[PDB]
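Peer 1: Supplied in structure tokens, the structure appears directly below.
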There are 2 protein chains.
Amino acid sequence: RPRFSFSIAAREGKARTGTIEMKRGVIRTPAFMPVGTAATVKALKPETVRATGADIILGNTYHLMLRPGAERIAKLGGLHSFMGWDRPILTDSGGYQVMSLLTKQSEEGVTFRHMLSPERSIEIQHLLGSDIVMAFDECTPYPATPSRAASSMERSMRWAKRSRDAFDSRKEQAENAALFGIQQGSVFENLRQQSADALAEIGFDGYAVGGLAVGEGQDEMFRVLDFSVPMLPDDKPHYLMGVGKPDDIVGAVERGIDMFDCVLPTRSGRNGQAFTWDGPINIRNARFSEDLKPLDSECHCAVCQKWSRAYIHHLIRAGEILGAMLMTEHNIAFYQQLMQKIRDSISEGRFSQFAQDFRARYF
Amino acid sequence: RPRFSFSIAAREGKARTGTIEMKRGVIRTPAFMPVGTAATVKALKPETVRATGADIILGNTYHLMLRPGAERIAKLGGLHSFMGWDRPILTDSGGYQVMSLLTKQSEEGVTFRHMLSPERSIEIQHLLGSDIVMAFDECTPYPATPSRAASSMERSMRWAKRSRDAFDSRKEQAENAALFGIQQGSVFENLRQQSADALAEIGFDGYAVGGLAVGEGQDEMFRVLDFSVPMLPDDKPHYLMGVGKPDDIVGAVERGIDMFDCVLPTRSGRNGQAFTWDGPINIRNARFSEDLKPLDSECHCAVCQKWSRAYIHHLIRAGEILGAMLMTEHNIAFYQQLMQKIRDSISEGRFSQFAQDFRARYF
Ligand SMILES: CNc1nc2c(CCNC[C@]34C[C@H]5C[C@H](C[C@H](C5)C3)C4)c3nc(N)[nH]c(=O)c3cc2[nH]1
Ligand SMILES: CNc1nc2c(CCNC[C@]34C[C@H]5C[C@H](C[C@H](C5)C3)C4)c3nc(N)[nH]c(=O)c3cc2[nH]1
Ligand SMILES: [Zn+2]
Ligand SMILES: [Zn+2]
């Protein structure tokens, strides 16, 4: 396999389905990437994550640099060996924590004491042995004034160039990993354009839409996606960072997005929320106490083949670890099944009908 | 398979190895039974528990009657269907909580508000669909004066008769399940004898040694086992309740015990203690932070085939669920491997040498 190749096999409107080939495996797109902070997809063994259909998982610079440490993970053989996942890994750069968290910021980077800069972030991702490296950016807070959004975005573009140069200066990283740039600009079309232009001028293997799912709501997110994704190079993958609920994903795919990551299936699962084709349910609710049906009626996952809502209701109410294990496996499988249905419907030219059918039932 | 059959295949001294055949499967003895309070072996799927080699698991009247409720579990199909374990299940009767916990006691039973009595305990075990039912007893506290130990023991024997009669009066239970009586008497030989005599006069399918592992220490426990186990019928299984550390198990087998249950491999695992043939280790200790070896060098479990001490060290320190999953799988597998080595060494007539070798290395 090559270091990186994206090929588009079918289109419907702005939607695309295809594959990313990398040394450690193939990624079917549109793709959902389960996430983790501490070198684990919470409550799942890697083999379980792979069984749900995930092709790639996501890790993060900020948390792994604190614990167990990037240098430590490299001494131990890298992240793949450490956690036992041998397929591609994408790592975020720390740029969302630049917003979400404790800091002193400057053009050099951000101090948290721990420092992150374009160079340090790319170095940490190298030490982890990430397959897809994210540029170090600033997720602009929402709302932002145009002036502030512009200043933030411009800094991110300078950081994007520094990220590219750091990555290219490390031959092993440049020969075996991919680098994605991240578009900023808040909700403003001209800033989004300026950012896309800067990023394509630098040149990346893939392009993320950053700065969304930060409180603007779905309607505004979709409005921004409407003009922002066509600004990105068509022939490279488009990654929407931190999205989202099943209906967010469907709409985003309709607007040209190829890749997604979100804590929702994992986190929500441990809190008792199960995704179903009839919408989400909270398994802790008393109405499930004697319900022998599986979480979802059509789901193919191992949890729905064997255990009832009633049992899982009990496990979550009792604070049992197996409750979190089962809910998480189901929700990740659900998400993977959603992505499969999306890929199949685009390849068959019936995605708009699927999106319609999906929404009528889910809502 | 019959309702219940115990056959002894080999002996060495007081030690025995054999099988218990029941409708839901065969149990190899000496046996270790993983336990749970809430219709789960904590942090493990049933299939994982079975893969470690367990033939039978233990549940408990007291906790399941509180949550999710015995009647509820029966409405849902019984414990086996509910939790997804189709092999035998032994249930304790609530008698240890009579000691360990909130109560008003009388000859009728104990109020906790929830009531337990011989009749109610046996009924709950029926509703759960337990394969091996424990008589409802009182675990005498330690230390106890001879007078108090006797009074307690006598009440337990009256409760044992009531337990037998309740069990026999329910034809489905009597035809498909087994009933074990529990010997009391504290540390006093004459009371232990009186109790064994009472229990054999009633007649049970198996006999438990109750009232130990309640703070007397190993030396005293062994001294009591020395005279107490030969008081029990030789041709029925001998179950030591709530024991124990690997060396407790080896010594108890040397004194004629066939069956064991303990929270240690599960609980200790979630707290960071791993069992190894070189003794227990606390994986949280900094000395393991960069240790690429598995938990144990010889263990056959899936965790030792794939992950390092370093990774599991990280998981436990980070409070990750997968840390508890991995530690628990390993410790239960370890315990099952110990039992296999014990069974093999008795069947080959080299158990005393194994016990010796085991202790030299473990300590
Ligand atoms: C929620 N909406 C949202 N997320 C966003 C992220 C993080 C993506 N998820 C990774 C992450 C973040 C947290 C939570 C988990 C694990 C680990 C820490 C990595 C996912 C973002 N990351 C970067 N670098 N830049 C953004 O603009 C950005 C915008 C986001 N908008
Ligand atoms: C620790 N030493 C010890 N245990 C003992 C138990 C409980 C066995 N384990 C079941 C149990 C108990 C707790 C903890 C887990 C799950 C569930 C609740 C069932 C194991 C005992 N049970 C009964 N009926 N009688 C005893 O004399 C007795 C003595 C014990 N001495
Ligand atoms: Zn499912
Ligand atoms: Zn092991």
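Residue numbering for chain B follows Swiss-Prot, covering 11-111, 114-124, 132-382 in order.
Structure method, as recorded: X-ray crystallography, 1.5 Å.
Including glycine, each Cβ sits where the backbone N, Cα and C put it.
In case it helps, Swiss-Prot gives these features for our protein:
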ACT_SITE  B:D102  active site, proton acceptor
ACT_SITE  B:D280  active site, nucleophile
BINDING   B:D102, B:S103, B:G104, B:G105, B:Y106, B:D156, B:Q203, B:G230  substrate binding site
BINDING   B:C318, B:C320, B:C323, B:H349  Zn(2+) binding site
MUTAGEN   B:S103 to A  Strongly reduces activity
MUTAGEN   B:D156 to A  Abolishes catalytic activity
MUTAGEN   B:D280 to N  Abolishes catalytic activity
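Describe the structural surroundings of these features, if you would.
Peer 2: Applying an 8 A CB threshold to same-chain residues 6+ apart, the list for B:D102 (active site, proton acceptor) reads B:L68, B:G69, B:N70, B:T71, B:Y72, B:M153, B:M260, B:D280.
In the three-state DSSP scheme, B:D280 (mutagenesis position) falls into the strand class. Around the Cβ of B:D280 (mutagenesis position), 23 further Cβ atoms fall within 10 Å across all displayed protein chains.
Secondary structure at B:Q203 (substrate binding site), as computed by DSSP, is coil. Its Cβ placed at the centre, B:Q203 (substrate binding site) has 32 other Cβ atoms within 10 Å.
Within 10 Å of the C-beta atom of B:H349 (Zn(2+) binding site) sit 27 other C-beta atoms, taking all shown protein chains into account.
Look at B:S103 (mutagenesis position): DSSP puts it in coil.
Sequence-distant neighbours of B:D156 (mutagenesis position) (same chain, 6+ residues apart, CB-CB distance under 8 A): B:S103, B:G105, B:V108, B:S175, B:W178, B:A179, B:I201, B:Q203, B:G229. The secondary structure of B:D156 (mutagenesis position), as reduced to three states from DSSP, is coil rather than helix or strand.
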Peer 1: In the same chain, which residues outside the set B:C318, B:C320, B:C323, B:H349 have their CB within 8 A of the centroid of the CB atoms that define the Zn(2+) site?
Peer 2: B:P313, B:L314, B:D315, B:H319, B:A321, B:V322, B:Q324, B:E348, B:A352, B:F353
Peer 1: Over the unmodelled segment of 7 residues, figure out how far apart in angstrom the Cα atoms of B:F124 and B:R132 are, rounded to whole.
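Peer 2: Spanning 7 unmodelled residues, the Cα-Cα distance equals 5 Å.
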Peer 1: Give the sequence-ordered list of residues that share a chain with B:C318 (Zn(2+) binding site), lie 6 or more positions from it, and have CB atoms under 8 Å from its CB.
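Peer 2: Within the chain, B:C318 (Zn(2+) binding site) has Cβ neighbours under 8 Å at B:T295, B:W296, B:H349, B:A352, B:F353, B:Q356.
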Peer 1: In the structure shown, which of the binding-site residues B:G104, B:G105, B:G230 has the fewest Cβ neighbours within 10 Å?
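Peer 2: Comparing Cβ neighbour counts within 10 Å for the binding-site residues B:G104, B:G105, B:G230 gives B:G104.
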Peer 1: What same-chain residues, at least 6 away in sequence, bring their CB to under 8 Å of the CB of B:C320 (Zn(2+) binding site)?
Peer 2: B:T62, B:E348, B:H349, B:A352, B:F353, B:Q356
Peer 1: Secondary structure at B:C318 (Zn(2+) binding site) (DSSP, helix/strand/coil)?
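Peer 2: Coil, per DSSP.
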